[PDB]
Amino acid sequence: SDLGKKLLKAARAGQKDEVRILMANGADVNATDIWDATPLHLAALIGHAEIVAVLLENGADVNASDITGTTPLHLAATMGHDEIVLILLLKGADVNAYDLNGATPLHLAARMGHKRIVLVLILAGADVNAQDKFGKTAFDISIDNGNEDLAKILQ
Amino acid sequence: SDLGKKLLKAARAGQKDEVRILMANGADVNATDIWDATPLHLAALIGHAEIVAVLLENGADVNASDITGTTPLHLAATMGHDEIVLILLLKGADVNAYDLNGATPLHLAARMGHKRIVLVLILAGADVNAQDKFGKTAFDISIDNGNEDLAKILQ
Amino acid sequence: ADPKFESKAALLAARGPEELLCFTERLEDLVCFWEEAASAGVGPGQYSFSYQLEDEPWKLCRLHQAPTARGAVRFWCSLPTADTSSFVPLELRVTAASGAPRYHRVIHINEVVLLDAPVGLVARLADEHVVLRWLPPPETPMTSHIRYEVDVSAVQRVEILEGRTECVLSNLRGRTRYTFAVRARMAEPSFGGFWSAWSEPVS
Amino acid sequence: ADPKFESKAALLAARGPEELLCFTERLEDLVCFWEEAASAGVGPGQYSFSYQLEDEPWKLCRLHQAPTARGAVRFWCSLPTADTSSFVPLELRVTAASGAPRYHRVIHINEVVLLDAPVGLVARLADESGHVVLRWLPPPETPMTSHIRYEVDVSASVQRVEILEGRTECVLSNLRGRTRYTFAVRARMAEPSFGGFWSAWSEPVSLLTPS
Ligand code: NA
C-alpha cells in the first residue's frame with residue numbers, strides 16, 4: 001500500500017520517529033519492495049539498531065528472504081553490524097539460512113574479515129563445515145584472503 | 001618452575017613468540033603466580049587475543065579461578081575485550097561463574113556499560129536474574145548507573 | 001580523467017577489498033566499482049547494476065569491464081547526473097545473471113567524496129624550518145571546506161585546518177632534504193568521505 | 001605537589017569513575033587512587049594495595065584515606081621511586097581484607113603521564129585582521145618539550161583546536177567580531193612511547209576583536 005511503501009523508505013532513510021508513526025497507522029511491517037525486501041532488510045543493511053528493534057517488536061519476520069534469498073542476518077553480517085547480528089540472533093534468526101549462492105551468514109562474515117561476527121555466529125550455532133554453491137566453506141574463504149587469524153578459528 | 005614463572009611474565013608483557021617458545025620448552029600452561037592467576041588470566045587482562053588462543057589450544061584451563069575467584073572471562077568482561085569473551089566462551093568458559101563478590105561476568109560487563117558484551121553473554125546462556133552478595137541483578141546495576149539502553153535489554 | 005579514476009579506483013580498492021565501492025568527485029557524479037577474479041564465461045553482461053533513489057522506479061546502470069594492475073577484473077558503473085541527488089539515500093544492487101546476490105548497499109552521495117590530489121606543492125626553507133605552499137585540487141568546489149594533511153619522510157604527518165593552504169614545520173632533525181606530500185579531504189557539516197591521493201612529492 | 005595532586009586526583013576522577021586511576025608527573029613517581037562511598041567499618045586498613053614489577057616479589061604499598069570535595073572517600077598509594085621503572089609492565093592489585101577482589105590492572109609508567117598546566121598564555125591581535133595569535137610556555141619543570149602535544153579552547157560556547165607537538169603558538173582563523181573571546185591551552189604527552197591524560201587548563205586570557 002501507500003503506507004507500506006513509505007515504511008520501507010523511512011527504514012532505508014534511518015528515520016526512527018517516522019517508523020513509529022507509520023506502524024501505529026497500521027502499516028504492514030513485512031511490506032515488500034520489487035525485490036521482496038522487508039523494512040527489516042533495509043534497517044539491517046543501513047545498520048540502524050533502534051529501528052530493527054522496533055520492527056521486530058511489531059511482528060516483523062526475522063527470517064524473511066528476498067528474491068536473491070538474502071535474509072536480514074546476511075546483510076548485518078556482511079556490513080559488519082555487530083549489534084544487529086546479536087539482536088536478530090536473540091529474536092530467533094536462522095544462522096544456517098543460505099541465499100541463492102548457498103552462502104550462510106558465516107560465509108559472508110568470513111569474506112569481509114569480521115572476526116567478532118564470525119565468533120558470534122559460531123556461538124549461535126553456525127555450521128562451520130557448510131559449503132556454498134561453489135563448494136567452499138567459511139574456512140576455505142579465509143585461506144583465500146590470507147586472514148590467518150580467521151582461519152585458526154574455523155578449524 | 002623456572003619456565004613457569006617466565007611464562008606468566010611473558011603473557012603479561014604480551015610477547016606472543018616467547019609464549020610459544022616457553023610452551024615448547026615444557027612450561028606449565030597453568031603455572032600460577034602468588035595469587036593463583038594463570039597465564040590465561042594475564043593474557044585476558046591485557047587483552048591480547050593471539051596469546052589467549054595459543055594458551056587455550058595448549059591445554060590451559062578456561063575456567064581457572066584465582067584467590068579472588070576471578071575467572072579469565074571475568075577479566076575480559078570488565079576490561080571490555082569483545083574478542084576474548086567470544087574466544088573463551090567457545091573454548092568452554094562458564095558464563096555463570098561468580099567471584100568472591102558473587103558477581104558473574106554479566107554483572108561486570110553491565111557495570112562498565114559494555115552493551116555488546118552483555119548481548120554476547122545472554123546469547124551464551126547467562127542468568128540475568130542471578131544476584132551477587134549485595135543482592136543486585138545485572139538489571140539492578142544498569143538502573144543505578146543510568147544506562148537505559150543497558151536496562152531495557154535486561155528487562 | 002580516466003587515468004585519475006584509475007588511480008582513484010586502485011586507491012579505494014586497497015582499503016575495502018571484496019566490497020562494492022562508490023565515490024563522487026564533483027558531487028554531481030557517482031562511480032561505483034568492485035574487483036573480482038576473472039572467470040571464463042563472465043563479463044559485464046553477466047551482472048546487473050540497479051539503483052533506486054527517492055520514489056523513482058529502480059533504474060539499471062551499464063557495467064564496464066576493465067583489468068587492473070594486480071590482475072583482478074574491475075567492473076564499474078557511472079550513474080547519470082540526473083539521478084545524483086546529494087542528500088537522499090540511494091539503494092544499490094548488483095545481481096548475478098543467475099539471480100544470485102552479489103552486492104547490496106545504501107549510500108549517501110555527500111558521504112562518499114574522493115577529491116583529486118593537490119597540485120603545485122612548493123617547499124622553501126626559511127630559517128627557524130620549511131614553509132610549504134600548495135594549490136587546491138583542480139575542479140573542486142568549496143575550497144574553504146577542504147581539509148588537508150601533509151606528510152614528511154626521513155615520518156611525520158601534520159593536520160591542516162580547512163581553508164588554509166600553507167604551513168610551517170617547527171622542529172626538524174637537520175638541513176637535509178625531507179620528502180613532502182599533501183592530500184586533501186572534504187570537511188563538514190554533512191559532507192564526508194575518503195582521503196585523496198598524495199601530491200607530487202618534493203624534496 | 002600535594003595541593004596539585006588533589007586537583008589532579010579530582011581531575012581524573014571525573015573521567016574514569018568506579019575504577020582505579022594512576023598517574024605520574026616526572027616519570028620517577030607513581031600515585032594510584034580510587035574513590036568510593038564512606039562505610040562505617042572501612043578505612044585504609046581494610047584494603048590491601050600490592051604491586052609487582054619486573055621479576056621482583058610482590059610488594060605492599062601503604063594506603064591513605066582522605067575525603068574529597070564531592071563527599072566521597074579517596075584512597076591513594078604512592079609507589080617508591082626505586083620501584084617505578086618506566087618501560088616495563090607493572091601489575092597492580094587491590095584486595096579487600098576479606099579476600100574479595102576490588103581492582104586488578106597492568107600499567108606502564110611511561111604510558112600514564114599527567115603533565116602540569118601550561119603557563120604564560122598570551123593572546124595578541126594578529127596583524128592580519130580577523131585573526132588572533134596565542135602564545136604560551138610549556139609546563140614548568142618538565143623535560144623533553146618536543147614530545148608535548150597541546151590543545152586550545154576558545155569560549156564565547158566552545159571551539160577546540162589541536163596543536164602539533166613542540167609548537168607553542170597558533171593562529172586562530174575565525175572570530176565573531178566585537179565579542180570577547182576566552183582562550184586556554186592544555187598539554188599532554190604525545191609520541192612515541194610516552195602517553196597519558198590531558199593536563200589542566202592554563203590560566204585563561206580574554207581578547208576583544210574590532211569588527
Ligand atoms: Na562500551
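The count begins at 1 with the first shown residue.
Recorded method for this deposit: X-ray crystallography, 3.2 Å.
Cβ from N, Cα, C; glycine included.
For reference, Swiss-Prot has these:
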type: MUTAGEN; residues: C:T84 to A (Swiss-Prot position 114); note: Little effect on EPO binding
type: MUTAGEN; residues: C:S85 to A (Swiss-Prot position 115); note: Little effect on EPO binding
type: MUTAGEN; residues: C:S86 to A (Swiss-Prot position 116); note: 10-fold reduction in EPO binding
type: MUTAGEN; residues: C:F87 to Y (Swiss-Prot position 117); note: 8-fold reduction in EPO binding
type: MUTAGEN; residues: C:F87 to A or L (Swiss-Prot position 117); note: Greatly reduced EPO binding
type: MUTAGEN; residues: C:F87 to W (Swiss-Prot position 117); note: 60-fold reduction in EPO binding
type: MUTAGEN; residues: C:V88 to A (Swiss-Prot position 118); note: 16-fold reduction in EPO binding
type: MUTAGEN; residues: C:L90 to A (Swiss-Prot position 120); note: Some reduction in EPO binding
type: MUTAGEN; residues: C:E91 to A (Swiss-Prot position 121); note: Little effect on EPO binding
type: MUTAGEN; residues: C:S144 to A (Swiss-Prot position 176); note: 16-fold reduction in EPO binding
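Overlay of Swiss-Prot feature records on the structure.
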{"residue": "C:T84", "record": "mutagenesis position", "Cβ within 10 Å": "17"}
{"residue": "C:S85", "record": "mutagenesis position", "Cβ within 10 Å": "15"}
{"residue": "C:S86", "record": "mutagenesis position", "Cβ within 10 Å": "16"}
{"residue": "C:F87", "record": "mutagenesis position", "Cβ within 10 Å": "9"}
{"residue": "C:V88", "record": "mutagenesis position", "Cβ within 10 Å": "14"}
{"residue": "C:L90", "record": "mutagenesis position", "Cβ within 10 Å": "23"}
{"residue": "C:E91", "record": "mutagenesis position", "Cβ within 10 Å": "22"}
{"residue": "C:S144", "record": "mutagenesis position", "Cβ within 10 Å": "10"}
Q.
Around C:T84 (mutagenesis position), which of the listed mutagenesis positions (C:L90, C:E91, C:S144) come within 10 Å, judging by Cα atoms?
A. C:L90
Q. Given 6 unmodelled residues, what's the whole-number Å distance between the CA of C:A154 and the CA of C:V155?
A. 6
Q: Would you mind reading off the Cα separation of C:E91 (mutagenesis position) from C:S85 (mutagenesis position), to the nearest angstrom?
A: 12
Q | Short-range mutagenesis positions relative to chain A, from C:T84, C:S85, C:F87, C:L90, C:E91, C:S144, with Cβ separation under 8 Å | A | C:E91
Q) Given 2 unmodelled residues, what's the whole-number Å distance between the CA of C:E128 and the CA of C:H129? A) 5
Q. To the nearest whole angstrom, what is the C-alpha distance linking C:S86 (mutagenesis position) and C:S144 (mutagenesis position)?
A. 19
Q | DSSP-derived class (H/G/I helix, E/B strand, else coil) of C:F87 (mutagenesis position) | A | coil
Q | Alpha-carbon distance [C:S144 (mutagenesis position); C:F87 (mutagenesis position)] in Å | A | 20
Q.
Between the Cα atoms of C:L90 (mutagenesis position) and C:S144 (mutagenesis position), what distance do you get, rounded to the nearest Å?
A. 27
Q.
Quick check for the class: what is the C-alpha distance, in angstrom and rounded, between C:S85 (mutagenesis position) and C:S144 (mutagenesis position)?
A. 22
Q: Round to a whole number and give the Cα-to-Cα distance in Å for the pair C:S144 (mutagenesis position) and C:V88 (mutagenesis position).
A: 24
